Structure formats: structure tokens, C-alpha cells
Amino acid sequence: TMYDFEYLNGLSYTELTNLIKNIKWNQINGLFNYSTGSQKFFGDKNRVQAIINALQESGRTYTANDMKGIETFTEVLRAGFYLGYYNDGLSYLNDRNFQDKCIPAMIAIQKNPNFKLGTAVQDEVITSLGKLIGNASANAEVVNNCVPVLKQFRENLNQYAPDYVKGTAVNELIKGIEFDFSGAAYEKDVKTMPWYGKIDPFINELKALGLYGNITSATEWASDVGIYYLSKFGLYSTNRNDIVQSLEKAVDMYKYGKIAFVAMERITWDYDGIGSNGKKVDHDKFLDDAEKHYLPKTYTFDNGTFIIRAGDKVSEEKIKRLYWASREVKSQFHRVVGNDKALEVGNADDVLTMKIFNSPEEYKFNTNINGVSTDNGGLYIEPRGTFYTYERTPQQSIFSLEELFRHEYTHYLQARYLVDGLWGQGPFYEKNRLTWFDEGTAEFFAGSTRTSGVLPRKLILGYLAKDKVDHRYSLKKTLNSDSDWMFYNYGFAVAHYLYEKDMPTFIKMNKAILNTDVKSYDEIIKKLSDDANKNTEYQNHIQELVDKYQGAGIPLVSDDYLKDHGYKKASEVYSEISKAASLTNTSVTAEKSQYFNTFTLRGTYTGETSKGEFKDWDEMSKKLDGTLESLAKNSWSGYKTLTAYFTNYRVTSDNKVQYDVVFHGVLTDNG
Ligand SMILES: [Zn+2]
């Protein structure tokens, strides 16, 4: 049955308390709602005093099987103070002096032999006590009587901590006592409190729990709680340095684990950053030492402009592969975008740092060290010109380290060579514009190859294999985002669609973004979205992409890249390349890397009379890719390392096609 609130007002306290004793809390209508009916109930100081006295007698008697309705009693009194906080009508409940009337009721539960945690009743009894203290008030004597529970919980930690019920019980108990105390001395001097200096046994009880040391995956949080609340309750111990010393030991115990960071946060936030010795601890040096631990190895490429700081367990082979993959993705990008001059002088992206943790587990600490999101596969922060990720097994993620490195590398390129101004800030963000584009063209460009342009990724086509009816975004629906997870895959679908079926629009888009021509880009999104035929054209493309899944591949860096190629005179490679790609006025720079040397060769290609920018682009591609493939037929193994692109399209006074052409490959001739 359900009991109403207007009813209870018309009862004796004797019948009311025995009624509350039998019922569960949820049966009462609008118990936390403020009404004209709930006012009269809590308005009677005698009514609530009865409920407390009933709780005190109920606390003196309760057993392992019999609740004695303590759960219900607590929640009712809790509802009172809740309403007494938000409403001027029940202001006497808000007063701390009246809340002290609950203390003998709490003590009754504590002095009862059934105060230990064991049965489902005893577990939720401690739960309801802690939840009450938060809303009511406690004193030193109430606090110190919790010690038999925390000692018991610590003594059988390995069994209890993994249990939700037993765990939550102890947590809520401490969480609640801290809650009351922290509000009780809100801006008052913490030494003026009646508990200050007497809480030693409870404060020392948190030490033992927090400094348990021999912890496992299932019990870390419990010791974590211990340390966090040791700091927060350590503000009520006369010996200040005793507490800080204990926190410092917690750092040293689990050095570079979760609790270590918590303990350090506790010293800087609660104790001003002054250690037990009396001098300021170096928070920055700790974070720096923490990073060096997880990222011990360093790999440097392109004259120290491409640095990978990686975990001790990520293969050198992978490092090398990731370097070469960046070159594959880069060249495709500059081809499509038609620019390779970085947009701004002396930015942080002048040197790209890539930090790769050993595992998702080890990746989580990145948030503590570098203060960036970790609820992701990877993350590029443009103002730092740094992007973070982790090595992964196939079972941890469907995307490999190279694949995600490639998606992220695209963002580096986008921010550097395409979108003028900082990433996320600028005209192209004042309104929602490039959300589909940034993620879309990223997944797309991650499909870069050496000689085949950009190719679909099997796993992305994998995603597209799902119910056709709705779900499949409209062209207009992709162009305009707040939506669901599939946005990256249909955003890609738009990018590939344009790349394969309508390159002019795709080039015009990129040029607009490059020239920061907001009115142009918007006109393009307009024409695409207002066109029903263009959507039908797009809807068909998705089907072709789905159809390609069977014989699709995952474009990755070839093993040929890793082969020891052998010496070839540097002059020979340049001449042979210059001749092959028909380049005039050529320069070349060389650059030292960790495992090898490399050359970037620039030049001007000038062909025959133009067929129009977009036919020209299409031909140039076929031309240049062919030059890369034919060069690879030469007996020098190092020709398979070549990547090439073309930028800055124009035509001469005689309509002859003109591009700037760039070549990049391995160099085995020294100096
Ligand atoms: Zn992305």
C-alpha cells in the first residue's frame, strides 16, 4: 500500500513512529516535495523529536535480521533537513544546534553490538548513518566510534572492498562525516571546531587504510579514499607535519600510480604545497618525472621537428612505420589542398611531438600529467603541437596504432596548412561549419597510400554495413550537425564521394577554407544541401562503398620502407628523379633522423597546354603516381621510400600547366 502525507499529520506520534518503522521510505508521497501538507508535518518540533527518539530506541535494539526500520527513519529525517535548507518555512531544521538532537540516536546505533558490517541489514545501516550525518551533524565522539568499522573493513579489505554493498557502506560513512565537517567550518578557522585535535584515532584509522601498500586492482580505490580523506581530516590534527609526512609516503608507496597523483594533489590543494620538511614541493618536477617513467624512450626525426616520446614497450619497428606513414598522409593532403607553406610564423606546430603510452591503462595517466581528455583513442592539441595516444592490441581497439596515428596526423596538417588561426576558434566556427569536415576528411586522409592516391578503409566501410532504412544520413544531414556516433563515417562518406565523383567541388571547398572564404564555403554547403539529385548521387555512393567492403583493404605503410636499402650516390637519385618527373629549377635539403637520413627535393614542373584546373589535377595525379611506380622498378631499394606531391597550381602566359613538385625519400649517401 501507499501512504499519503496529509494523512500522517492526523496521527499520534506513537502510531506514526511505529508506522514509519514498518513501512519503507518510498511509500510516502512527495516526501522531498515542499507542500502545504509537508510544512505542518516538519513544522511540529515535537513530531520530529518523536521520530528521533524512535530512531534512538530503534538504534539500541536492531539485529542482523531485524532492521527496526532504521533505513526509513533516517530518510525521513534526511527529507526534513533537505526541505529545511531550501525553504524559509522550516528554518529551525537548518540550524546546527537542532541537528545535534540526532546525535544520541546515532550513538545508539554505534553502541549496539551489531554495529560491525556483516549482513545486508548491518551494511545498509552504516550506509543510512553516513548519509544522515551529511545532512545533520556529528561531533568528535560520534566520529571516533566509527573506528571499529574502518579497522574491520581494513582487516578484511581484500574480501570487502571489491563488494559494492560493503564498499559503498564505508565510503558513505566517511563521505558523509567529511561533508558535515567541511560545511561546519566553511570559512571559519578550522582550529575553532569542537572536534579539532580529538579526532586522532579516526585520523590514524585513515592512515592505516590509505597506507595499506599491498593493493590490487579491486582494492585500490579503498586505499585511495583513505589517502584523500586522510588529507581532508588531517586538518583536524594538531601535528600538521605528521599528516603531510604520511601523504609523502603515499606518493613513494605507489609512485606513478593513481594514489600517487591524489596524494600530491592533496599536498598542493589542502596544505598549500609545503612538505613535511617545510619547503615547497615541486609539483611540476613530479609530473615531469611521472612522464619520463611512462615515456622513457625518445625518437627524433627530421632534424628534431618530429619527436616521438614513447613507452618502453612500443616497437622501434612501429616508430619507423609511423614516421613513414606521416609522409604518405602528408603528400596526399598537400595534393588535395594545394598548399605546403605553413600558414603562420613560429607556431608551436613547427615541431610536432607525439607521445605514445604502452597501453590504454597507462594512457589514462596522461590526463594527470598533461591535463587532457583520456576518454578518446587519441588527441591533438594544436597550441602544444602535440598529440597523444597509446599502443593497442586488436582486442582493445579495432583501429591499429598506425591507423589512429594517421587520423590524428591529418589534424596536425589541417591546423597547420589549411585553417588560418587557432583550431576551433575563428570564422569557420562562429557557426557550425567544419564538424563533419574535420573528422570526415581525417578518417578519409588516413586512407592515404604511396602511389594509389587515397583509398577506402575496410573498417570504416565495415561501419557503413548497418540498416539502410533511415540511419544513413542525408547529404544535408551530414553537412549539418549534436547527432550520433556515425557522423565520422558518413562525414567520411561525403569526403570520399566528392574526391571520387566530384573533385572540382572538393577542391573548391578546400580552397575556400584556405582563403578563409566563409561566404564561398557556405554557398557550397548550400548548393549541396538544397540539391535532391546530389543527395541521390551521394546515397548511391554509400552503397558502392558498402559493396567494396569484401575486397577492401587497410592502407598501411609497406615493409619495403624498413628494408636496408644500401648506398646510392645522392647526386644519382636527384638527377634520376629530376629527369623522371620533368622538373626544372630544383633544390634539395637533407635531414638527419634517428635511424636514417632523408631528402626533400623541390622543383617546378611545367607541362603542355591546360585542359582545365580539374582535368589538370586529375592528370598530374596519374602522371606523378606513375613516375613514383616506374622509379620503384629501378634496382635501388630506396626508390620505394619516395612520396611526392604537387602544390600551387597555375598556367603560364601560354596556357601551359604549371605545378610545384616535391619529392621525399630515404638518403643513404652521407653528407
Ligand atoms: Zn579526429
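The chain as shown is numbered from 1 upward.
When the header is checked for method, it gives X-ray crystallography, 3.2 Å.
Keep in mind that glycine also has a Cβ here, set from the backbone N, Cα and C atoms.
Feature annotation from Swiss-Prot assigns Ca(2+) 1 binding site to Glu382, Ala415, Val419, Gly421; the stated evidence is similarity to another entry. Around the Cβ of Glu382 (Ca(2+) 1 binding site), a 10 Å sphere holds 20 further Cβ atoms from the protein chains shown.
Annotated Zn(2+) binding site per Swiss-Prot: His407, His411, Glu439, in sequence order. Within 10 Å of the C-beta of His411 (Zn(2+) binding site) we count 22 further C-beta atoms, all protein chains included.
What Swiss-Prot says about the mutagenesis result for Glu408 to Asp (Swiss-Prot position 524) is this: Retains 4% digestion of collagen, still bind collagen. Sequence-distant neighbours of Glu408 (mutagenesis position) (same chain, 6+ residues apart, CB-CB distance under 8 A): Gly378, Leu379, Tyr380, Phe387, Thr389, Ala442.
Reduced to three states, the DSSP call for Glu408 (mutagenesis position) is helix. Annotation comment: Swiss-Prot describes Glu408 as active site.
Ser481 and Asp482 bracket a stretch of 3 residues that the deposited model omits, and the distance between their Cα atoms is 6 Å. Within 8 Å of the centroid of the Cβ atoms of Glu382, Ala415, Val419, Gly421, where the record puts Ca(2+) 1, the same chain has further Cβ atoms from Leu343, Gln414, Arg416, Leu418, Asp420, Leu422, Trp423, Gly424, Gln425, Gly426. Closest to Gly421 (Ca(2+) 1 binding site) in space, going by CA atoms and restricting to the binding-site residues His407, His411, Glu439, is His411.
Around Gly421 (Ca(2+) 1 binding site), a 10 Å sphere centred on its CB holds 14 further CB atoms from the protein chains shown. Close contacts with ligand 1, defined as a Cβ under 6 Å from any of its atoms, occur at none of the binding-site residues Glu382, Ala415, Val419, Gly421. Take the CB of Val419 (Ca(2+) 1 binding site) and look out to 10 A: across all protein chains shown you find 25 other CB atoms. In terms of Cα spacing, the binding-site residues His407, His411, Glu439 that come within 10 Å of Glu382 (Ca(2+) 1 binding site) are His411.
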